[PDB]
Amino acid sequence: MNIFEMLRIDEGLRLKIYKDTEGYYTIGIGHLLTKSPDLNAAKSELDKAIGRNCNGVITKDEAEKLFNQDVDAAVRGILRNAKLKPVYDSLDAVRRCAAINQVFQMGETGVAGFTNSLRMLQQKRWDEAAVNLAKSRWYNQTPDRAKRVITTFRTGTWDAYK
């Protein structure tokens, strides 16, 4: 297991524009196209992302390319984030994957809400962190996925992903 296989499980792979769990146009392996309700706006974003006229459809190679860019951008974002970087750098490799997964899904706008979870993670208070992480819109809206990510943070093993 690695971050790619982990996010591939959590995000799936769809080659046609679909709506994510939040109702937003997405393609590939959880590549968010736009929060606009306008399918045409999503199609424009897709064509810009791929560099061709996709008419709402991409190849597996194209999805994996976007995924590579997206995973890279997630980690680089974490490393640029003054609140996230020290927590992330405190973690072992498996827990770092959980951090990448969480940011991939959630972005960074809600980092301040997770101040207490982040402190507990940096402190390596794993069960406490896991209890705190679950007290979230995140957990309640995507519980099965959040349970996996949280188990990963709690144990630093890949048990939740088999």
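When the header is checked for method, it gives X-ray crystallography, 1.9 Å.
Just so it is clear, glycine is given a Cβ too, placed from its N, Cα and C backbone atoms.
Feature annotations, courtesy of Swiss-Prot:
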MUTAGEN   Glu11 to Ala, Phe, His, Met or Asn  Complete loss of enzymatic activity
MUTAGEN   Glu11 to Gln  Complete loss of activity
ACT_SITE  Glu11  active site, proton donor/acceptor
MUTAGEN   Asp20 to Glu or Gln  Loss of 99% of enzymatic activity
MUTAGEN   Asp20 to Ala, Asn, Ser or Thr  Complete loss of enzymatic activity
ACT_SITE  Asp20  active site, proton donor/acceptor
MUTAGEN   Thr26 to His  Facilitates transglycosylation more effectively than hydrolysis; covalently bound substrate
MUTAGEN   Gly30 to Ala  Almost complete loss of enzymatic activity
MUTAGEN   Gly30 to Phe  Almost complete loss of enzymatic activity. The enzyme is destabilized by 1.5 kcal/mol
BINDING   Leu32, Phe104, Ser117, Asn132  substrate binding site
MUTAGEN   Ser117 to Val  50-fold decrease in enzymatic activity
MUTAGEN   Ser117 to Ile  500-fold decrease in enzymatic activity
MUTAGEN   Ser117 to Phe  10-fold decrease in enzymatic activity
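Annotated features taken from Swiss-Prot, shown on the structure.
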residue: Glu11; record: mutagenesis position; DSSP class: helix
residue: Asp20; record: mutagenesis position; DSSP class: coil
residue: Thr26; record: mutagenesis position; DSSP class: strand
residue: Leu32; record: substrate binding site; DSSP class: strand
residue: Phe104; record: substrate binding site; DSSP class: helix
residue: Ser117; record: mutagenesis position; DSSP class: helix
residue: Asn132; record: substrate binding site; DSSP class: helix
Neighbour count (Cβ, 10 Å) for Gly30 (mutagenesis position):
21
What Cα-Cα separation, expressed in whole Å, is found between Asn132 (substrate binding site) and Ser117 (mutagenesis position)?
6
Give the number of CB atoms, excluding that of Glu11 (mutagenesis position) itself, located within 10 Å of its CB.
20
List which of the mutagenesis positions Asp20, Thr26, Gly30, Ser117 have their Cα within 10 Å of the Cα of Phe104 (substrate binding site), in sequence order.
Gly30
Same-chain residues at least 6 apart in sequence with Cβ under 8 Å of the Cβ of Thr26 (mutagenesis position), in sequence order, are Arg14, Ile17, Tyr18, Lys19, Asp20, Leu32, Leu33
Considering each pair of residues in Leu32, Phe104, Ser117, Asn132, all listed as binding substrate, report the largest CA to CA distance in Å, no decimals.
27
Rounded Cα separation (Å) that holds between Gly30 (mutagenesis position) and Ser117 (mutagenesis position):
25
Counting every protein chain shown, other Cβ atoms within 10 Å of the Cβ of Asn132 (substrate binding site) number 19
Rounded to the nearest Å - Cα separation of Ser117 (mutagenesis position) and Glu11 (mutagenesis position)
23
